[PDB]
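Participant: Dropping the structure in here first, questions after.
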There are 2 protein chains.
Amino acid sequence: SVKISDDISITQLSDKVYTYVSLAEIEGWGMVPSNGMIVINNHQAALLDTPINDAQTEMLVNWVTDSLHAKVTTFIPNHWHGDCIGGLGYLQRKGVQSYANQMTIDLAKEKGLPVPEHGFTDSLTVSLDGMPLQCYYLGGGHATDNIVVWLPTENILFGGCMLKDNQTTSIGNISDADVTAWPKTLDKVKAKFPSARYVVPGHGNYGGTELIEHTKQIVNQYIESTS
Amino acid sequence: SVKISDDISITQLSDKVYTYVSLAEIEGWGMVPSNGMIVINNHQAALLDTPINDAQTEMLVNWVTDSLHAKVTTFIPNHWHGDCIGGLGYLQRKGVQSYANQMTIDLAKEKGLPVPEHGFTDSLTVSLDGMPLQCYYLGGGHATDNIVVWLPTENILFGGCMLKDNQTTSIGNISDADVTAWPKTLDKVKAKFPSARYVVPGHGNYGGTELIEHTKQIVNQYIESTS
Ligand code: NA
Ligand code: NA
Ligand SMILES: [Zn+2]
Ligand SMILES: [Zn+2]
Ligand SMILES: [Zn+2]
Ligand SMILES: [Zn+2]
């Protein structure tokens, strides 16, 4: 890792992919690490999720420019929560183009939040100067609109919050979750990206495809015992 | 370190940059060392901060002309306090051009002090006959208008009074400080100039990037202890 600041560190996964961790103290939850990705191709960058606010977003974007020598032109949020679009306000003024699940866009509009401008209902390939970022909506999970982003040339999947890290033992915040569709969505995620070398969750350390089974055990054990 | 007078000493940091220490007895504070920098390129010089009064500023300008064989043409103050612009009246009758944060100019007019002529709002590169002097405003700290000056070709950062030296243990004069912004401004300075070799504070010895972490520690411990 490389600590760019007091609350943000970055890890390179591949020559074009970096994963960041942004830390924020949130009342009722504590010190929460929120993860995103930085994808770079030919001096252009895509941000997958923003840190919780514009301030941390602006610091992260300034680092990509100055230390990674790329300009952020594209953004995709995993779902409508703050650890995904908390800093979208800052990117929109800057002219960054955003793509997201039409369900995320409808939720943001309803709630008074910044709204991504390009929507998709099932899948969409976004090109970062030829490098493909493949966005899929495979069903509900941690949030009803949560998506995944597959980077076929790198074999990296950003699973987002529908996946729990290996140190996590609880289902967590399920106030916008579709608990009954969650296990099914994970099974579709498992069948569709068997070759992922790295799988990055919404919070916690990245890992490999075991994070999918690990999450499925947590969701299923909870469904079994609360039922 | 070489004394050019009983109360002024100079240290050469590179073939183009010198930092000076000017000592003055300030009633109620005692014998205070105030630092500034002299940057020279092709017989032209820029002064970053002046001594506390006109007589010491004159002694220093004479030394640059007679020993450095350079003409002082440019001036940039770190903020509006006397240890930054105390000798500006002398420089202005001499035709030196001044560049400063627009907030410093606004404060100078309001406080009946000499007023710099060129203002900038977020950043400005002043070219000293070809050599760039990069000025930035990254938020409030010791003063609400304090800036930093970055010399990319020498990897030297003049941080000014928003930084405390390594022998300093107290937050000092916070009468015009923005204590809540200070720790965040420091993280921004740190993130932007990771290649800084020398870091010069407004008072005390210069050192490296540890001055930034040490000042952030002093500020954070004061906020924590006084809430
Ligand atoms: Na995130
Ligand atoms: Na000074
Ligand atoms: Zn969420
Ligand atoms: Zn989350
Ligand atoms: Zn001051
Ligand atoms: Zn000072």
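Shown for chain A, in order and in Swiss-Prot numbering: 21-247.
Just so it is clear, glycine is given a Cβ too, placed from its N, Cα and C backbone atoms.
Swiss-Prot lists A:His99, A:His101, A:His162 with the feature Zn(2+) 1 binding site. Annotated Zn(2+) 2 binding site per Swiss-Prot: A:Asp103, A:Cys181, A:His223, in sequence order. A:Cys181 to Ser appears in Swiss-Prot as a published mutagenesis result, with the remark: The overall structure of the mutant is the same as that of the wild-type, however the site of the second zinc ion is unoccupied. The substrate binding site annotation in Swiss-Prot covers A:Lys184, A:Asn193 and is backed by experimental evidence.
Help me see these features in their spatial surroundings.
Facilitator: The Cβ of A:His99 (Zn(2+) 1 binding site) lies under 8 Å from the Cβ of A:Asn121, A:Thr124, A:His162, A:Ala163, A:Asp165, A:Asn166, A:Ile167, A:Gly180, A:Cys181, A:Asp196, each on the same chain and at least six residues away in sequence. Classification of A:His99 (Zn(2+) 1 binding site) by DSSP places it in coil, neither helical nor stranded.
Sequence-distant contacts of A:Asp103 (Zn(2+) 2 binding site), defined as residues of its own chain at least six apart whose C-beta falls under 8 angstroms from its C-beta, comprise A:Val52, A:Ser54, A:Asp69, A:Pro71, A:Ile72, A:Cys181, A:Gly222, A:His223.
Cβ neighbour count for A:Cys181 (mutagenesis position): 24 (other Cβ atoms within 10 Å of its Cβ, all protein chains included).
In three-state terms derived from DSSP, A:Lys184 (substrate binding site) belongs to neither a helical nor a strand segment and is classed as coil. Spatially close to A:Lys184 (substrate binding site) yet at least six residues away along the chain are A:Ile191, A:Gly192, A:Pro221, A:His223, A:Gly224, A:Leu231, A:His234, A:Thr235, A:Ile238, judged by Cβ distances under 8 angstroms.
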Participant: Do me a favour and check the Cα-Cα span between A:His101 (Zn(2+) 1 binding site) and A:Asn193 (substrate binding site); whole Å is fine.
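Facilitator: About 11 Å separate the Cα atoms of these two residues.
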Participant: State the count of C-beta atoms found within 10 angstroms of the C-beta of A:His162 (Zn(2+) 1 binding site), not counting that atom itself.
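Facilitator: Step by step: centre on the Cβ of A:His162 (Zn(2+) 1 binding site), count other Cβ atoms within 10 Å, giving 29.
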Participant: Which binding-site residues among A:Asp103, A:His162, A:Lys184, A:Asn193, A:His223 have CB under 6 Å of ligand 1?
Facilitator: A:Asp103
Participant: With a 10 Å radius around each C-beta, find which of these binding-site residues (A:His101, A:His223) has the fewest other C-beta atoms nearby.
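Facilitator: Selected from the binding-site residues A:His101, A:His223 on minimum Cβ neighbours within 10 Å: A:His223.
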Participant: Note the Cβ centroid of A:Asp103, A:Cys181, A:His223, the recorded Zn(2+) 2 site, then list each other residue of that chain whose Cβ lies within 8 Å of it, in sequence.
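Facilitator: For the Zn(2+) 2 site the neighbour list reads A:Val52, A:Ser54, A:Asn55, A:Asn98, A:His101, A:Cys104, A:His162, A:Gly180, A:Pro221, A:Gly222.
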Participant: If you skip the near sequence neighbours and keep only those at least six away, which residues in the chain come within under 8 angstroms of A:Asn193 (substrate binding site), Cβ to Cβ?
Facilitator: A:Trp49, A:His162
Participant: Which residues, same chain and not among A:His99, A:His101, A:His162, have a CB within 8 angstroms of the centroid of the CB atoms at the recorded Zn(2+) 1 site?
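Facilitator: Nearby residues not in the site list: A:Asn98, A:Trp100, A:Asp103, A:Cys104, A:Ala163, A:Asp165, A:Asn166, A:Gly180, A:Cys181, A:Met182, A:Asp196, A:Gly222.
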Participant: Which recorded positions among A:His101, A:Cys181, A:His223 have CB under 6 Å of ligand 3?
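Facilitator: If the test is a Cβ under 6 Å from any atom of ligand 3, the answer is A:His101, A:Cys181.
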